[PDB]
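In what follows, a structure is listed as structure tokens, so that the remarks can point back to it.
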Amino acid sequence: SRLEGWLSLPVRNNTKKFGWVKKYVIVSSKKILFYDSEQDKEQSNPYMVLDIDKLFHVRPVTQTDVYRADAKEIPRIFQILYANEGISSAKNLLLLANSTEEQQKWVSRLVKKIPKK
């Protein structure tokens, strides 16, 4: 197996605000997969997929990343930058970890898998 589990992503529960939602994220060898449930995974229905090699840099977030969030959640949330169109446009992905340790593993593992570390 490899880096996999449930990470929280900013979801619009109201309309403009963005809370969290545990989605099944699984970083495959030199690849990143995103799912919403096991039923979708077994059916080969990847909600999202990113290229590890495309990643520019993976590092933890800070209080500046979110305001409504919690100072305790900040250290449990990491950000992953990846090229979407070119370079400067490269977007990022915010993922919250139920435990700080998870953020250290997810980031360290997913980043370690990156070729341009």
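Residues 1151-1236, 1321-1351, in that order, are what chain A shows, numbered as in Swiss-Prot.
Quick reminder: no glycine exception, Cβ is built from N, Cα and C everywhere.
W1170 to A appears in Swiss-Prot as a mutagenesis experiment; the accompanying note says: Increased activity and autophosphorylation.
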Just to be sure I understand the packing, how many Cβ atoms besides its own are within 10 Å of the Cβ of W1170 (mutagenesis position)?
18
What does DSSP call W1170 (mutagenesis position) in the simple three-state scheme?
coil
